[PDB]
Amino acid sequence: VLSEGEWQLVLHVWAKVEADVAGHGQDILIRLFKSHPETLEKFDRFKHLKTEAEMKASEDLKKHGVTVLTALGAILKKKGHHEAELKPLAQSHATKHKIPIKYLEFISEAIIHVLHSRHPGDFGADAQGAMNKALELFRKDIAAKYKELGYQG
Ligand code: HEM
């Protein structure tokens, strides 16, 4: 469990992320797709994108980046009390989208990388540690739901 001090570090940088959700969403999805190409295959709507330039020019990709970050922000602001927000997500990602937990680990790495490049002053080692812990909590909770449903993997 994250301490009150750790949540403060997480939410402080997230407030900055909310200043430009669309730009952040783009950077994160593009990093995910370039670093782990297999993740792009899960998206019928993005499968046609072959270069970073094409990804950067896609308004649909930008719009969906807002979708991911808005859902994640709703979860982070619950400070661990995210049962109602996480349930629907785990259900859809395990049974409909078929996203293995490993991919959630990949997107967490992308999020951390982007926050570091855009918010150095508010994302030192202490904040990086807190953010990693918050993302691991998210993954641990999703993992349990996956196991219940028979998708642990
Ligand atoms: C922090 C991580 C994530 C969050 C908060 C998140 C959130 C969402 C949300 C809110 C939707 C909308 C409704 C729904 O279908 O449940 C969605 C759809 C989807 N997500 Fe994610 N997601 C995450 C990670 C991922 C990852 C890592 C992948 C794939 C590697 C993925 C693949 C999908 C797909 C395939 C859809 C549907 C796309 C479509 O409608 O065409 N998600 N996600």
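Numbers in chain A track Swiss-Prot; the residues on display, in order, are 2-154.
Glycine is treated like the rest: Cβ placed from N, Cα and C.
Annotation source Swiss-Prot lists domain 'Globin' at 2-148. As a summary of secondary structure, the domain 'Globin' (2-148) carries 120 helix, 0 strand, 27 coil according to DSSP.
Annotated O2 binding site per Swiss-Prot: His65, in sequence order, evidence recorded as experimental evidence.
Sequence annotations record features per position, and here Swiss-Prot assigns nitrite binding site to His65 based on similarity to another entry. When other Cβ atoms within 10 Å of the Cβ of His65 (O2 binding site) are tallied across all protein chains shown, the result is 17.
Under the heading heme b binding site, Swiss-Prot lists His94, citing experimental evidence as support. Within its own chain, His94 (heme b binding site) has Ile100, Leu105, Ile143 as residues 6 or more apart in sequence whose C-beta sits under 8 angstroms from its own.
For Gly122 (variant position), applying a Cβ distance below 8 Å and a minimum sequence separation of six or more within one chain yields no residues. For the natural variant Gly122 to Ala, the note given in Swiss-Prot is In metmyoglobin.
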